[PDB]
Amino acid sequence: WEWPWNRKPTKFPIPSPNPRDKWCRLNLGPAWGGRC
């Protein structure tokens, strides 16, 4: 009860990731549609 753990981080590591992150450039399929 005396150590710096306030306001935890954000913006996970490594830039706009390829892996399942903002992926999809067109209309998907399996469990998608219209949306990303």
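Following Swiss-Prot, chain A residues are numbered 20-55, in order.
Recorded method is solution NMR.
Using N, Cα and C of the backbone, Cβ positions are placed for all residues, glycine too.
What Swiss-Prot says about this protein:
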- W42 to A: Complete loss of activity; when associated with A-51. Complete loss of activity; when associated with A-43; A-51 and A-55 (MUTAGEN)
- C43 to A: Complete loss of activity; when associated with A-42; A-51 and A-55 (MUTAGEN)
- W51 to A: Complete loss of activity; when associated with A-42. Complete loss of activity; when associated with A-42; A-43 and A-55 (MUTAGEN)
- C55 to A: Complete loss of activity; when associated with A-42; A-43 and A-51 (MUTAGEN)
- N46 to I: In strain: SFS 3.4 (VARIANT)
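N46 (variant position): 10 other CB atoms within 10 A of its CB, across all protein chains. Its own atom aside, the Cβ of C55 (mutagenesis position) has 10 Cβ atoms within 10 angstroms in the protein chains shown.
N46 (variant position) sits 6 Å from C55 (mutagenesis position), taking the C-alpha atoms as the reference points. If you take the C-beta of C43 (mutagenesis position) and look for same-chain residues 6 or more apart in sequence within under 8 angstroms, you find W51, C55.
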